[PDB]
Amino acid sequence: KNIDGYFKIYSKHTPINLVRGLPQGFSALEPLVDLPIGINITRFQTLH
Amino acid sequence: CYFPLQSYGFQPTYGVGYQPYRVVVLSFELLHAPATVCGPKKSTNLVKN
């Protein structure tokens, strides 16, 4: 999430028995690190 | 036609006034970017009750 240029990174990692792609349940994410950068981002990619 | 760069003679025997001084110039500029660098803080004692 980008708030006034400050980047807020939220992360959650749990082991799961899910079949394909999604489980059924409720989980709340936790904060990880905040990045005071301020760059505008209009697009993104994934890395493999 | 002259070569612009000239050399500084450096020996301990030169006079004090002409001795080379290492100069560190700090440029202080306040832009519209969010402020980060600040002066040092001070922590005091903690009291309860």
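The residue numbers of chain B are those assigned by Swiss-Prot, with the residues present covering 488-536 sequentially.
For this deposited structure, the header notes the method as electron microscopy, 3.6 Å.
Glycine is no exception: its Cβ is also placed from the backbone N, Cα and C atoms.
All chains included, 5 other C-beta atoms sit within 10 angstroms of the C-beta of B:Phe490 (mutagenesis position). Under mutagenesis, Swiss-Prot gives B:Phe490 to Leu with this note: Increased resistance to neutralizing antibodies and human covalescent sera neutralization.
Listed in sequence order, the residues of the same chain lying 6 or more apart from B:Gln493 (mutagenesis position) and placing their CB within less than 8 Å of its CB: none are present. Under the DSSP three-state reduction, B:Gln493 (mutagenesis position) is assigned to coil, being neither helix nor strand. What Swiss-Prot notes for the published mutagenesis of B:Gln493 to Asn is this: Reduced host ACE2-binding affinity in vitro.
Looking at Swiss-Prot, the entry for mutagenesis of B:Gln493 to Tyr says: Reduced host ACE2-binding affinity in vitro.
DSSP assigns B:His519 (mutagenesis position) to coil in the three-state reduction, placing it in neither a helix nor a strand. Quoted from Swiss-Prot for the published mutagenesis B:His519 to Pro: Increased resistance to human covalescent sera neutralization.
Record note (Swiss-Prot), natural variant B:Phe490 to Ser: In strain: Lambda/C.37, Omicron/BQ.1.1, Omicron/XBB.1.5, Omicron/EG.5.1. The unchanged residue is displayed.
Among the natural variants in Swiss-Prot, B:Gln493 to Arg has the note: In strain: Omicron/BA.1, Omicron/BA.2, Omicron/BA.2.12.1. The residue drawn here is the original one.
Quoted from Swiss-Prot, the note attached to the natural variant B:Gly496 to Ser states: In strain: Omicron/BA.1. Its Cβ placed at the centre, B:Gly496 (variant position) has 8 other Cβ atoms within 10 Å.
Here Swiss-Prot notes a natural variant, B:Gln498 to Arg, with the remark: In strain: Omicron/BA.1, Omicron/BA.2, Omicron/BA.2.12.1, Omicron/BA.2.75, Omicron/BA.4, Omicron/BA.5, Omicron/BQ.1.1, Omicron/XBB.1.5, Omicron/EG.5.1. According to its DSSP assignment, B:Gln498 (variant position) is coil. Around B:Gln498 (variant position), there are no C-beta neighbours below 8 angstroms that are at least 6 residues distant in the chain.
B:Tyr505 to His appears in Swiss-Prot as a known natural variant, with the remark: In strain: Omicron/BA.1, Omicron/BA.2, Omicron/BA.2.12.1, Omicron/BA.2.75, Omicron/BA.4, Omicron/BA.5, Omicron/BQ.1.1, Omicron/XBB.1.5, Omicron/EG.5.1. Here B:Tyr505 (variant position) comes close to no residue that lies at least six apart in sequence on the same chain with a C-beta under 8 angstroms from its C-beta.
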B:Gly496 (variant position) versus B:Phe490 (mutagenesis position) - Cα distance in angstrom:
17
Run through the Cβ atoms and count how many others sit within 10 Å of the one on B:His519 (mutagenesis position).
4
